[PDB]
Amino acid sequence: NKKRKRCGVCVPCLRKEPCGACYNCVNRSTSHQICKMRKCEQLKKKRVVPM
DNA sequence: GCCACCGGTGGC
DNA sequence: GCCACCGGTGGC
Ligand SMILES: [Zn+2]
Ligand SMILES: [Zn+2]
């Protein structure tokens, strides 16, 4: 299988802007991680099978 | 080139 | 043995 995509319909997916205050927003330059408030509810579940 | 998922792992 | 952290890179 392939990498999973965001769902588009949970509250975080619907957020227009980054929150600007979580650990990942404060470390924008460094982080390869999405704003904690934009993280898709569906992607917080571990993959049923890995890659 | 950017966004950001996710396998791999160091420190506990 | 867990898991927060990271960084390579898939997908656009
Ligand atoms: Zn944030
Ligand atoms: Zn979502």
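We're sticking with Swiss-Prot numbering for chain A, so the shown stretch reads 59-109, in order.
Looking at the header, which is where the method is noted, we find X-ray crystallography, 2.2 Å.
Every residue gets a Cβ built from N, Cα and C, even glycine.
Mutagenesis annotation in Swiss-Prot: A:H90 to R, described as Increased binding affinity for CpT dsDNA; the structure shown retains the original residue. Classification of A:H90 (mutagenesis position) by DSSP places it in coil, neither helical nor stranded. In this chain, no residue six or more apart from A:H90 (mutagenesis position) has a CB-CB distance below 8 Å.
Here the residue is the original one, but Swiss-Prot notes a mutagenesis experiment at this spot, A:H90 to A: Abolishes binding to target DNA. No effect on nuclear location and on enzyme activity.
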